[PDB]
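Remarks on the structure that follows.
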2 protein chains.
Amino acid sequence: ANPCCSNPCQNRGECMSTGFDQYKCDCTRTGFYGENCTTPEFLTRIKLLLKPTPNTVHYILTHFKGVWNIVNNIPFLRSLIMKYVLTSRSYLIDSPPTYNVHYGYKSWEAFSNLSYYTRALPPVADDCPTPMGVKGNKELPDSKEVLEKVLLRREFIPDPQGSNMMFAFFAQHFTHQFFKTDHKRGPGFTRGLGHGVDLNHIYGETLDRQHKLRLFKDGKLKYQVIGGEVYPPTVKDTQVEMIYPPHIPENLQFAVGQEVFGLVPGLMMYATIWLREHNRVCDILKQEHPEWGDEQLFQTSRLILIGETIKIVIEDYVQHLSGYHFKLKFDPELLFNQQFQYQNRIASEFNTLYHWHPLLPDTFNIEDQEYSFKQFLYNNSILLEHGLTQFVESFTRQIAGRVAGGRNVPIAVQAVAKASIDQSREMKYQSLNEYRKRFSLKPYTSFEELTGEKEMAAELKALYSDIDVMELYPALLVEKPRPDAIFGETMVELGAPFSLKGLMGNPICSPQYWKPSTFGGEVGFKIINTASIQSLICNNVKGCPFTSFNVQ
Amino acid sequence: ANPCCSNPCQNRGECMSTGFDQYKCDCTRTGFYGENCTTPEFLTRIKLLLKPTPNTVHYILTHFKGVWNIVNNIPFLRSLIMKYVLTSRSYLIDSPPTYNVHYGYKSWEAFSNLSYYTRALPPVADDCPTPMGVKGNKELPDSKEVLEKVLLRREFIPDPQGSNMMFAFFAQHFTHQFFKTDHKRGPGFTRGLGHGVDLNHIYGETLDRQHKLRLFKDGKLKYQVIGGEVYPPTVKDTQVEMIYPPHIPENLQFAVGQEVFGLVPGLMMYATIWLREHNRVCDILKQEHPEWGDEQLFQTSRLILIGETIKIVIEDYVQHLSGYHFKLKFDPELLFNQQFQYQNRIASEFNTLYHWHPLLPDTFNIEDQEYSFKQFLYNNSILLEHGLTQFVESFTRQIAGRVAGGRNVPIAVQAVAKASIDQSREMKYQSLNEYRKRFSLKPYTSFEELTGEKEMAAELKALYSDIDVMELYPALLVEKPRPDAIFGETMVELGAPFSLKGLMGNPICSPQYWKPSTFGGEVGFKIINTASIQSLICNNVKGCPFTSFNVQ
Ligand code: HEM
Ligand code: HEM
Ligand SMILES: *[C@@H]1O[C@H](CO)[C@@H](O[C@@H]2O[C@H](CO)[C@@H](O)[C@H](O)[C@H]2NC(C)=O)[C@H](O)[C@H]1NC(C)=O
Ligand SMILES: *[C@@H]1O[C@H](CO)[C@@H](O[C@@H]2O[C@H](CO)[C@@H](O)[C@H](O)[C@H]2NC(C)=O)[C@H](O)[C@H]1NC(C)=O
Ligand SMILES: Cc1cc(NC(=O)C2=C(O)c3ccccc3S(=O)(=O)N2C)no1
Ligand SMILES: Cc1cc(NC(=O)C2=C(O)c3ccccc3S(=O)(=O)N2C)no1
Ligand SMILES: CCCCCCCCO[C@@H]1O[C@H](CO)[C@@H](O)[C@H](O)[C@H]1O
Ligand SMILES: CCCCCCCCO[C@@H]1O[C@H](CO)[C@@H](O)[C@H](O)[C@H]1O
Ligand SMILES: *[C@@H]1O[C@H](CO)[C@@H](O)[C@H](O)[C@H]1NC(C)=O
Ligand SMILES: *[C@@H]1O[C@H](CO)[C@@H](O)[C@H](O)[C@H]1NC(C)=O
Ligand SMILES: *[C@@H]1O[C@H](CO)[C@@H](O)[C@H](O)[C@H]1NC(C)=O
Ligand SMILES: *[C@@H]1O[C@H](CO)[C@@H](O)[C@H](O)[C@H]1NC(C)=O
């Protein structure tokens, strides 16, 4: 019914109805004009002729290693390239944000209501004849069939980039501070009102929760000591609400900032490490500032840990997953003379693409044990049994699964994968190809081009008929990986700009925050600027075990 | 005891304690170095030894009328200057915001908690030996004595700039969407969580209040007709909470977005006008878009009225109060190639400086009647009796009071003036001279220099002893005005950057919003770009009476 149902406006032109059966494309600042914003301005043809494709740039970043070594060791040159990386990657995201699950046009409600995830692409209107707009059949193919045919794991496929369980659980722990769906309201709603890296998964989303978690001495968070080792306090001792099945002993219900972190020992491992890190930073600050009170010690340490998180995420975590030989750098100063908005709104599509469940193994191997999913979930006794040191050593050694490439979702979480499909449809996501165009990628012209093989493509052809009807979420998991890579093109090109905004958009990266006094002086500042996944583990885990995001 | 109590760091350097009796200044990016950030770097020496003073700039903007006349009539030149004006006025506000009433250092709590007003200068620490830090006596002078000696009106002092009651009530109506102190929590807290121009004073702060005010047909707001004229609906009809004394009959309990707007018929006049404007724009959009539903008509109209409001605030309202011969321009495009943060957090000091109660007359003169304060307050029957047309005609003719220059607060609101003093102290405001330095102004060296006269200066000298201990709020009302102006230097130099951020920081001014389709096409867009206080009144008040912000 809506004349904009067919998504006729190209190159980010905006579609507006002008009657029951007519539309107008607003081509303002797109660089194109004409009825559908497809005629390039002269400068546009110049830009287009020059810009390399994402696969070309990926090739360059993953080759000429000898050259990247030269670059990485020349400070001013590394800075220069990172500066370019930053600006190149930061023009695709609407900031201030625009659409959401209930608004396919800009509105004050969509802007102002922080309970929604934002949307990179507006939803397919409710009165459109087909789920994707006007293409395809009345209903999309059975989600169970999609799941069973091309997503479910047959044999475990290891990640060729060598990602390990330290990587998988770091991804889970880190992202679950800003992916926190409010199931009461619906899949298009979030409980993470900070919309980014605020460390609410350590400190609590609300002030009441934070205060229940705090010791109110020396800036510290409450903790218990068990067999000489520091662990989170209990629900019983703190009244911090946590999600635990009823059969869990009171003494095993650890209470942390994020209420779902009792779900798996690997989340609780990271919760425990960051808890120790907070109190460690508290000791350092108290040493540097014997005149400070508890409140300032707490707040300053939180700012420092936010800093360390952003640092580690960029220079270790994103560094590893990218596969780049270029050494990414966390340096807010690089944006100070550039246009950039210090703010972020978490996109629904970012949440959706980040469902990296293929990472998980069939069993979790710690020391000489192999835990099934059933044994592993909600089982903090496993953490106490083995200890943090053994957990790190074991997770560092265990390979994670490949995410793109298809057929690698562990069956234990098949309901989760089905729900990602079903809820994408519920939220009226536009198709894979629309999202590809939205991120300046070439539309796939066949299912074989998407997968790079023939068997899964054939299954999908039979299911969807038209590549233009293929959905974003399953596509991300069946996409042809880059050579020996964990992800395909669509995953990287969508994930990167969302991730950048969540990290650099933090206020601590703004010029008035990014200075020593914000972090209690040069000592606190140095903690941020020297942070690494290895140092986080070395400072807080007995014996300073070697760790890394890849298997050795 | 805090070693930062004396405010040792200059030129926006940040003070941090480094022990019980030592501090350190963080001079990062100040352009100065040395223990207190007072040694100018070389390039700072250049900038300084040729930056014109605010009074010089104000001289130039308010003279050479013939030159400005040429400038105003050459579009590219007017734009060029406005572009300069915009950037020259946007480097003084911390954005993302920093301090608040409870935090004299940056913290995640101060950044994230939207219920606080933010602070342009951090509060004086609790354990400082004196209210202002280290200077002055153990107690500030009796606020009643300060009020009675230099603030309270003897004889009515008319504004020489000719500001009228349309101006005064516009100031009150417009600002009360973002100055909404949460008295439950304290003077440092706000109920205006949008922190700017969101028009919650028409539409309501919350969705459920908004939905009570809406007709749910054609995008319109509920209204009632009395004697052939459109007025806001009642509390009985809508169920929205309003503040009214218990003796107001049900038929006079008007319901509007801001709960206090029944306080005064002047506010209800503007509430009525803006309600009519919303419904007018709904009519226009429905004509443009027969295919649109109620929700989109409502949301689009709200966006349009937001643009109208910003347009009128800049080009009529601020235009009048500034006294500039240069014609200010609302043009979001002028910021598109500039560094600028599209966000805003309302500053407590902005709230404080905007207590412009000396504007108020001794009596409110409508048609042939002169109403007293007791007669005027909470008396909407006056509005019904005379009507909007007579309100506009009368308020356009009636002169408002001068704000700077002292002794012009009407006795009827003396408790409000005393509270501004008392709450400033509660919120631990730094001194007038610290605020002047914060905004690049020369500190006053005596009370006579502050007032430009001798009698009020002498009383203040007796009360305060030291000019460096003089408080911000009463200083603003006793300050020497610019020549035949309504305000003095401090008022304009603090007010201007805060005001700019609230208006241009609005998301509708960002590039992704500032396009015709956001407002339902060129028709909606034209309504914003041609808006004016005269056309607002012309379109919505019977007879289209002439109006202006100047008695003229
Ligand atoms: C043993 C490990 C894991 C289990 C048992 C698990 C299970 C689940 C379940 C049941 C949900 C749905 C939760 C809900 O709807 O409230 C979910 C959501 C999610 N998972 Fe996993 N998952 C695991 C690991 C991971 C990993 C390694 C990642 C890496 C990125 C990940 C990413 C996500 C994301 C981003 C969501 C959506 C969060 C939200 O919107 O609230 N998960 N997972
Ligand atoms: C008949 C006219 C007016 C009356 C009866 C009035 C009265 C009041 C009162 C009772 C308060 C609350 C004080 C407190 O809680 O301590 C207040 C606050 C305020 N007034 Fe007025 N006023 C009037 C006109 C104006 C005008 C013309 C302006 C011009 C801008 C203005 C600006 C303000 C501001 C900015 C506040 C602080 C509001 C807040 O933070 O919520 N008022 N006024
Ligand atoms: C914003 O900060 C205020 C000030 O601390 C918070 O209000 C306090 O909240 C606690 C409950 O968490 C109450 O016991 C206090 O009475 C409140 N104090 C005041 C002065 O109101 C408020 O909760 C914070 N808001 C958010 C969203 O965290
Ligand atoms: C943000 O939007 C959601 C969705 O509209 C709002 O949730 C609705 O609020 C009304 C109250 O006016 C309830 O009657 C509905 O049940 C809510 N719907 C859902 C899905 O929860 C929410 O109130 C909005 N938040 C704000 C701050 O306005
Ligand atoms: C997949 C995937 C990729 C990804 N992120 C990135 O590719 C990606 C980042 O996350 C990012 C973070 C900080 C500064 C710059 C970059 S980047 O240039 O946009 N790039 C390396 N997150 O998930
Ligand atoms: C007093 C007072 C002044 C004032 N504002 C101004 O002086 C002032 C504005 O408010 C402003 C509004 C939009 C764009 C640019 C300007 S300005 O250059 O900062 N200037 C004229 N608000 O209260
Ligand atoms: C060659 C001069 C170019 C124009 C400069 C005009 C400056 C006059 O400006 C003066 O500034 C003083 C500063 O305190 C104020 O006291 C005066 O009121 C003001 O007139
Ligand atoms: C409403 C004003 C209150 C007047 C009575 C108490 C004020 C006492 O204050 C005095 O008032 C005189 C008034 O012009 C001034 O000459 C004095 O300088 C001032 O001290
Ligand atoms: C614009 O797009 C529509 C698709 O809805 C197409 O039918 C029309 O011919 C296009 N016009 C062009 C490309 O000039
Ligand atoms: C939890 O882990 C422990 C090992 O610490 C194991 O003995 C136990 O069986 C597990 N619980 C469940 C329900 O599998
Ligand atoms: C720095 O400031 C303090 C002011 O309290 C003063 O004691 C010291 O002499 C100053 N040093 C300078 C201005 O070089
Ligand atoms: C209310 O306004 C009317 C004029 O409409 C006036 O005559 C009356 O005195 C006012 N009421 C009070 C209590 O002042």
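Shown for chain B, in order and in Swiss-Prot numbering: 18-569.
Looks like X-ray crystallography, 2.0 Å, at least that's what the header says.
Each residue, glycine too, has its Cβ placed from N, Cα and C.
Lifted from Swiss-Prot, the feature list:
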type: DOMAIN; residues: B:18-55; note: domain 'EGF-like'
type: BINDING; residues: B:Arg106, B:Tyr341; note: substrate binding site
type: ACT_SITE; residues: B:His193; note: active site, proton acceptor
type: ACT_SITE; residues: B:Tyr371; note: active site, for cyclooxygenase activity
type: MUTAGEN; residues: B:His374 to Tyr; note: Impairs peroxidase and cyclooxygenase activities toward 2-arachidonoyl glycerol
type: MUTAGEN; residues: B:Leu517 to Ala, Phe, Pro or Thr; note: Slightly reduced activity
type: MUTAGEN; residues: B:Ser565 to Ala; note: Decreases acetylation by SPHK1
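According to DSSP, B:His374 (mutagenesis position) is assigned to a helical segment. Cβ packing within 10 Å was compared across the recorded positions B:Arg106, B:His374, and the lowest neighbour count falls to B:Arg106. Here the domain 'EGF-like' (B:18-55) is broken down by DSSP into helix, strand and coil counts: 0 helix, 10 strand, 28 coil. Among the recorded positions B:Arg106, B:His193, B:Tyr341, B:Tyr371, B:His374, B:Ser565, the ones whose Cα sits within 10 Å of the Cα of B:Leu517 (mutagenesis position) are B:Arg106. Not one of the recorded positions B:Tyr341, B:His374, B:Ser565 has a CB under 6 Å from ligand 12. Taking the C-alpha positions, the distance from B:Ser565 (mutagenesis position) to B:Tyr341 (substrate binding site) comes to 16 Å. Contact annotation for recorded positions (B:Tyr341, B:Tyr371, B:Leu517, B:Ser565) versus ligand 2: B:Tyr371, each with CB under 6 Å from a ligand atom. Here the recorded positions are B:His193, B:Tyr341, B:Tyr371, B:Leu517, and the one whose Cβ sees the fewest other Cβ atoms within 10 Å is B:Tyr341. All chains included, 17 other C-beta atoms sit within 10 angstroms of the C-beta of B:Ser565 (mutagenesis position). By the rule that a residue counts when its Cβ sits under 6 Å from some atom of ligand 10, the recorded positions B:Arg106, B:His193, B:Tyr371, B:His374, B:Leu517 yield nothing. In the three-state DSSP scheme, B:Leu517 (mutagenesis position) is classed as helix.
Reduced to three states, the DSSP call for B:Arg106 (substrate binding site) is coil. Close to ligand 6, meaning a Cβ under 6 Å from one of its atoms, is not one of the recorded positions B:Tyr341, B:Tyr371, B:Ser565.
Taking the C-alpha positions, the distance from the residue listed as 'active site, proton acceptor' to B:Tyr341 (substrate binding site) comes to 25 Å. For B:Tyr371 (active site, for cyclooxygenase activity) paired with B:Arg106 (substrate binding site), the C-alpha to C-alpha distance reads 18 Å. If you take the Cα of B:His374 (mutagenesis position) and the Cα of B:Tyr341 (substrate binding site), they are about 23 angstrom apart, rounded to a whole number.
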